[PDB]
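Comments concern the structure below.
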2 protein chains.
Amino acid sequence: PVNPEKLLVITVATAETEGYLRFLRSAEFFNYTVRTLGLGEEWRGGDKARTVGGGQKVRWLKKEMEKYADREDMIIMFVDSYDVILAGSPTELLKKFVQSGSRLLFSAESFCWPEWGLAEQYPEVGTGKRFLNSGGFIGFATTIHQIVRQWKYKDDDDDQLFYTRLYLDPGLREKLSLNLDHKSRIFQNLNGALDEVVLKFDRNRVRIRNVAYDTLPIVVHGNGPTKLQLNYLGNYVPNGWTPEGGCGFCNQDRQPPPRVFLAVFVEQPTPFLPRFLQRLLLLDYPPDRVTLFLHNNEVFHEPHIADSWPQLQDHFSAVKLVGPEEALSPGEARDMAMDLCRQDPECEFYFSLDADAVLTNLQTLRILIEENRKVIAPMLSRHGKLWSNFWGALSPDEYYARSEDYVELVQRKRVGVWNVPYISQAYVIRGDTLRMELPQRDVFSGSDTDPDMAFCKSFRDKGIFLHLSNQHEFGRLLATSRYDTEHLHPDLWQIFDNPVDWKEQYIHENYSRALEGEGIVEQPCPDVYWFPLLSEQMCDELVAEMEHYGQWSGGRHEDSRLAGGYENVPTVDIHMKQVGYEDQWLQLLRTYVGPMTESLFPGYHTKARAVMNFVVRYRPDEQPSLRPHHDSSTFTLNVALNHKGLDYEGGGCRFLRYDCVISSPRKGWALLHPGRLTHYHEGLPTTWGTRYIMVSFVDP
Amino acid sequence: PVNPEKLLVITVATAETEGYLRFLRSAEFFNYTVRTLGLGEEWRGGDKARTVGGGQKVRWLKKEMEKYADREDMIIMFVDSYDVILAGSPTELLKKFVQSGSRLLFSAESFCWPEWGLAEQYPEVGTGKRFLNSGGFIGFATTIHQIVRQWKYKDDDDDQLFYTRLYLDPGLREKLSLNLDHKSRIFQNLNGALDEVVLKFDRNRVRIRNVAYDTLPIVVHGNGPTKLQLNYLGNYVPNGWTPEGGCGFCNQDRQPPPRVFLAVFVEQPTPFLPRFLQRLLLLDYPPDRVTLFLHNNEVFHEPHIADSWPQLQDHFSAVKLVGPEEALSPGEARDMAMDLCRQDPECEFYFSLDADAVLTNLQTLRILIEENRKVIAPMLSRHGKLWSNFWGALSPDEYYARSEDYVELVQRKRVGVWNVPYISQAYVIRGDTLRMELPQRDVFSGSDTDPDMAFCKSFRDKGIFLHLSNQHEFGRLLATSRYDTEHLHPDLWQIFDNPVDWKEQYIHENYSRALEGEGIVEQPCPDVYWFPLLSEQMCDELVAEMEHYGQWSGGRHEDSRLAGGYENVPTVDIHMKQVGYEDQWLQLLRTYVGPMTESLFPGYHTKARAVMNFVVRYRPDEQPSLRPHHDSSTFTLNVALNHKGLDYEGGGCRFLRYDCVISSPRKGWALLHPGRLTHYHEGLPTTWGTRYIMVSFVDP
Ligand SMILES: *[C@@H]1O[C@H](CO)[C@@H](O[C@@H]2O[C@H](CO)[C@@H](O)[C@H](O)[C@H]2NC(C)=O)[C@H](O)[C@H]1NC(C)=O
Ligand SMILES: *[C@@H]1O[C@H](CO)[C@@H](O[C@@H]2O[C@H](CO)[C@@H](O)[C@H](O)[C@H]2NC(C)=O)[C@H](O)[C@H]1NC(C)=O
Ligand SMILES: O=c1ccn([C@@H]2O[C@H](COP(=O)(O)OP(=O)(O)O)[C@@H](O)[C@H]2O)c(=O)[nH]1
Ligand SMILES: O=c1ccn([C@@H]2O[C@H](COP(=O)(O)OP(=O)(O)O)[C@@H](O)[C@H]2O)c(=O)[nH]1
Ligand SMILES: *[C@@H]1O[C@H](CO)[C@@H](O)[C@H](O)[C@H]1NC(C)=O
Ligand SMILES: *[C@@H]1O[C@H](CO)[C@@H](O)[C@H](O)[C@H]1NC(C)=O
Ligand SMILES: O=C(O)CCC(=O)C(=O)O
Ligand SMILES: O=C(O)CCC(=O)C(=O)O
Ligand SMILES: [Fe+2]
Ligand SMILES: [Fe+2]
Ligand SMILES: [Fe+2]
Ligand SMILES: [Fe+2]
Ligand SMILES: [Mn+2]
Ligand SMILES: [Mn+2]
């Protein structure tokens, strides 16, 4: 039973990169003893991601092994550190080594790298990996010393060719009892084996299983082009995220805060921008510590920015606008904003936020800064859909791909802080990282590749992790896909594409409370109910849209009213059809009036059909009143669109059979009365100003 | 200026017939002096209506004239009396005689009667009547004496041939200055001149005008076959009926009363007979003075008569039934009933009343008896139509014809007591007239002619007037034309043909009062109105008709109710369509429910459309309740058809949104509530007995 106190892990690492630190945490979880060679030095092993190299690893190890040249009592395992995580204990590792009968076991690989023509020389293996991989091997210290002694080559020569050449010596391979871990009992190299590796869960720990060989490896090596697959596994293995404990490295549970450069990007016509700009004033972070940069690409949004700009300038420490007349492409804009932060040593954190990100959590900035990562994004999704501001995986093209755990994360079945290949629309970046690790200006620009992808790739190429937190509800993403800008108030037409935001801007703030009892709804006259439905902004924009159409009814015009004997009872009005708002208004009816009606009239059901939908204008100079009549409806909805007193005098609705009068309508509130038989009614004369109302004859 | 004290009217009359008395009244109106020859004697002048005759007139006149043979100071006018009325004064008559230059003026006639071959011998006249008529002549007494002296012939020879022969003597005609009144200045004979005579009205007097000659005759002679035309004129001329005075011989203003034989005739299936038989008990005339005879030709009416017969037998002095098993034809039945009166000297008046006569005036018998005529009928019309129980005129066929004043009489623009050619369905006849003047048994029978016509003709042939009074509202005539007897209660289906009577039997007696305010209508729940609509008899017959169909609803049956989510809400019921009563029930709705609805819901109009009309049966053993639902109607009508307590326990209607319960329905009363949106409602469980209701979903 070999003693774990005699096992030493040796690894190489010239800097404490996020991968190195991920490795160490996995080593410390199992209580391994880790010696790290090279930590302050310059890497001379060549660009291992483009070419061969790594001989410097062998030189440093050879020098370290001279201490242990005679230590037959010591087992040593050498592993890479930037792309390796440990998944099993020293005890299990040692038992498995001993079972191999080997004196120095190398990991095995599907590819014969870097000289593919050496494959013939290798021994035959039935089903396991055939070839040697230098990223991981374990053996007696005396045997390892005898191998690494023979290093006498350049720092930029290939370490794995060196070991392969020695392994392919039949006399040497037998003298020293050298072996390869063909069936991945100990070492799992991913390159060429992705289809064989799955996560194996436990209550408080995760590891990996090779389903081809039915093994539980100890060492997971994301060798070659599998770093992102290793990134994926390292979110779980060994104690990343677990069924019972959750995430293991996040906070879980949440005097001057760091100065922040906040950069906002308006790169396409985007709905509800006035609302977004107003949210900036509400972000819970001291505004004297925030510098605002706003890039607007859209002349459509210039009035919006202008209205908001005085309040922003008074709010934040400093503000800078870059408008459309500057002709910047989105890539150049984002380079410029990031570089303003990079070049200012007082910029401790850089926070990029696009205009289609709705931050519902006003503490997002604090939360992300406290997470203490180089780069981190809050998870934002489109309402009720899977689409989000991150990708879990990449295609070989390096385009979008759905990771095996994407849906669980978007649905927040698994919450934590995830290492992912792509983030967008909102993220926070350390100022130090921009200065020390990505000093180039051309981060988003440079190739014909999309800027958002180029940015992520820029960070991946430096080995910087991209973190994504779904630990909290942070907000959502607006649909901007087909946003029709040819209206006086385009956001009035957003009831389909952005219904959550549409409701919050146009439905009365006390509507939902009214629909749940609470004694808001009123019944001023028998079977006439009165409730808040439309927000003041909705009334104002709707009136303005009607006046902008300008073509009100006149003589010869006919409505669906019933008075006396086949009389015609018209109003000066505009029907929703004429302005192109029928479909939107029916959606309102379906969603907000239908349910209100069934609640106030128990027993009644409706799908809210209405062929007659129109806005009425009363004035002393044209048609000031509406004579007694019935409506061609099962029930009628009558919504006040302006203020009695401020905008008009007189007016109001009278119900003759009940000698009951609605003398003082409320802007945004609706009347709901039966349309036939019982509620013969009259619109009293408007005596001054202009009185606007919205009328729907539903279920005719 | 000849003195009217020297003018004597001589006429012949063997009896004081109604025509003679009509003549005398017209003579007394103008203050003529009338000598009447022959009053107690036997007429030997032959049948003047079949043949020639009348010589007896000349014999009596010749004897009377011997007194005046030398009285050159006297003017004498001889006229017939049974078919003559005077229309002008003695003064006007005398002036006109004098203007003629004649010493003995005869009336003229279009026909050369009785020897047509004497026409050549007459003098030529341009346009006036050419030939002599003996019914009227005026002249100096000495001249008349010289003419009548020459009478030496049989009582049955023709008087007019005698005068013609003397007139056609050229020497005589010139010696005595004999003349004919060619242009009807004085005498108007109607035969051959009907087209020339019209009535000329004045405030308090009527006369006739000859429009061919533009004259105003003094003497109107209905000679030959024009007696009925004279009958017509004599209703006005000279003071019969006048614009300002009205009728001149009627009462205008209305201790043992005469014994009466009342005879009732049921000669065809007739509607509402139970009601008619019940009316007999209400006739305002002492029942101990009335003998009832009832002839029923219809087995359909045997149960009706049987139900009523105990009350009739207890009511009247004596009663006799003659049923269908006696095989009597209507003619034999009416002969038999009239002859029972004829042969009983205690039968002072005979009153014949058919079963389709509705006497609304319970004093009809008194009124007609007080009118003191031989034969008189009260005017009865079919509701809102011109058809009545009399004819004003006869065709040459002696069939129906419309008199020039028929419509004015039916519409009661002219009221009085009229001499008319035909009466039917109700009339009163003096017992004496039957004994003394129509002793034959075969009054209605004898020829293949209709009995009703034969009866009138029988009386006309004896010169008996047929009187018709429209001086009062007496009643109406039922339509019996197409009476469908193939029902359990045929009168339920009479809403079209006899709507006045249908209303009085089936509509609630307090319906009309309720429709005119008076605080009968109730509103037991908000916008649920409650009013009396159906009579108890209507409910009882309607239920019984449904149970007699017997085929009530069951499983798989679907109604037009709306509950929850596309649930099916059935009732065990029968729809009006199935029993063949839809059209009738819609008529009820149109006529009685429509107007009630518009009165209780001011502003609403309806033509009372209803596709769903049905009777519901609730029982503990089948379907006792009706779960909460809405109706496919603008408003719903809900009529109770039996008695809570007597016939069922439990039941009632509940309106959930109003926490209001109709716990105690009223048989025959209707509920009226809106059908949609507001009045979600439930039929409570019937716990004992059977609860029937009538339901209509109107305006769906
Ligand atoms: C929604 O409901 C709230 C609470 O019922 C309303 O609040 C009040 O507003 C009045 C006048 O604006 C104030 O005098 C009260 O002090 C407020 N009460 C509270 C608890 O805030 C609010 O006005 C309603 N909103 C709308 C648009 O009608
Ligand atoms: C129609 O209305 C009359 C009067 O309102 C009702 O008459 C009364 O009936 C009750 C019970 O039958 C008696 O106690 C009263 O004395 C009656 N009053 C009078 C003035 O007659 C009559 O019942 C109503 N008819 C129906 C069928 O409901
Ligand atoms: O600048 C560098 C590059 C690499 N390494 C170490 O050398 C190993 C070899 O690099 P890599 O794992 O990327 O090569 P591959 O396994 O993909 O062939 C890394 O894991 C680190 O342990 C290092 O210390 N500094
Ligand atoms: O039974 C009779 C029939 C006739 N007359 C008288 O004789 C007249 C002649 O009869 P009528 O007028 O019917 O004959 P016509 O004028 O039609 O030829 C009558 O008007 C009566 O004045 C009479 O007294 N008794
Ligand atoms: C690691 O060592 C500590 C004692 O030094 C011990 O308490 C802990 O449980 C060990 N953990 C594992 C996973 O072996
Ligand atoms: C008839 O005579 C009386 C007097 O005897 C007279 O009062 C009356 O007015 C006269 N009527 C007519 C119509 O001549
Ligand atoms: O002006 C009002 O409030 C009543 C008008 C009405 O109900 C209608 O549009 O038909
Ligand atoms: O039984 C009742 O009174 C209620 C039933 C009803 O209204 C219906 O027939 O639809
Ligand atoms: Fe309109
Ligand atoms: Fe209306
Ligand atoms: Fe039914
Ligand atoms: Fe119902
Ligand atoms: Mn590696
Ligand atoms: Mn005559």
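Swiss-Prot numbering applies to chain B: residues 33-286, 293-738, in that order.
Method of determination (from the header): X-ray crystallography, 2.3 Å.
Any Cβ shown, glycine's included, is placed from N, Cα and C.
Residues or ranges marked as UDP binding site by Swiss-Prot on the basis of experimental evidence: B:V44, B:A45, B:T46, B:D112, B:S113, B:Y114, B:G256, B:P257, B:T258, B:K259. The Cβ of B:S113 (UDP binding site) has 26 neighbouring Cβ atoms from other residues within 10 Å, across all protein chains displayed.
Under DSSP, B:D112 (Mn(2+) binding site) is assigned to coil, being neither helix nor strand in the three-state scheme. The Cβ of B:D112 (Mn(2+) binding site) lies under 8 Å from the Cβ of B:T43, B:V44, B:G167, B:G168, B:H253, B:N255, each of which sits 6+ residues away along the same chain. The feature Mn(2+) binding site is assigned by Swiss-Prot to B:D112, B:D115, B:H253, with experimental evidence given as support.
Its Cβ taken as reference, B:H719 (Fe cation binding site) is surrounded by 27 other Cβ atoms within 10 Å in the chains shown. As annotated by Swiss-Prot, Fe cation binding site applies to B:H667, B:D669, B:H719, with the evidence given as experimental evidence.
The DSSP breakdown of the domain 'Fe2OG dioxygenase' (B:647-738), given as helix, strand and coil counts, is 3 helix, 50 strand, 39 coil. What Swiss-Prot lists as domain 'Fe2OG dioxygenase' is B:647-738.
The mutagenesis experiment B:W75 to A is recorded by Swiss-Prot, whose note states: Decreased lysyl hydroxylase activity and loss of glycosyltransferase activity. With a cut-off of 8 Å between CB atoms and residues at least 6 apart in sequence, the same chain places B:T46, B:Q88 near B:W75 (mutagenesis position), listed in sequence order.
Residue environment of B:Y114 (mutagenesis position) contains 20 other Cβ atoms, counted within 10 Å of its Cβ in all protein chains. For the published mutagenesis B:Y114 to A, Swiss-Prot gives the following note: Decreased lysyl hydroxylase and glycosyltransferase activity.
The annotation that Swiss-Prot gives for the mutagenesis experiment B:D669 to A reads: Strongly decreased lysyl hydroxylase activity. No effect on glycosyltransferase activity.
Long-range C-beta contacts of B:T672 (mutagenesis position), restricted to its own chain and to partners at least six residues apart, with a cutoff below 8 Å, comprise B:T644, B:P712, B:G713, B:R714, B:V736, B:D737, B:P738. Annotation of the published mutagenesis B:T672 to N in Swiss-Prot: Loss of dimerization. Loss of lysyl hydroxylase activity and decreased glycosyltransferase activity; the original residue is retained in the structure shown.
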Indicate whether B:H253 (Mn(2+) binding site) is helix, strand or coil by DSSP.
strand
Taking the Cα atoms as reference points, how far is B:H719 (Fe cation binding site) from B:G256 (UDP binding site) in Å?
81
Would you kindly determine which recorded positions in the set B:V44, B:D669, B:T672 have their Cβ under 8 angstroms from any Cβ of chain A, listing them in sequence order or replying 'none'?
B:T672
Should one count Cβ atoms within 10 Å of each candidate's Cβ, the binding-site residues B:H253, B:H667 would be headed by B:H253
Looking at the recorded positions B:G256, B:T258, B:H667, B:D669, which ones sit with their CA no more than 10 Å from the CA of B:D115 (Mn(2+) binding site)?
B:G256, B:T258
One should report the C-alpha separation between B:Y114 (mutagenesis position) and B:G256 (UDP binding site), rounded to whole angstrom, as 11
Determine the straight-line distance, in Å, between the Cα atoms of B:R286 and B:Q293, where 6 intervening residues lack coordinates; round to a whole number.
17
Cβ-Cβ neighbours of B:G256 (UDP binding site) (radius 10 Å)
18
Taking only the binding-site residues B:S113, B:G256, B:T258, which one has a CA atom nearest to the CA atom of B:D669 (mutagenesis position)?
B:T258
Distance from B:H667 (Fe cation binding site) back to B:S113 (UDP binding site), taken between C-alpha atoms, in Å:
84
List, in sequence order, the residues of the same chain other than B:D112, B:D115, B:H253 whose Cβ lies within 8 Å of the centroid of the Cβ atoms of the recorded Mn(2+) site.
B:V111, B:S113, B:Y114, B:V116, B:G167, B:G168, B:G254, B:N255, B:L262
Rounded Cα separation (Å) that holds between B:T258 (UDP binding site) and B:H667 (Fe cation binding site)
76
How many neighbouring Cβ atoms, not counting its own, are there within 10 Å of the Cβ of B:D115 (Mn(2+) binding site)?
24
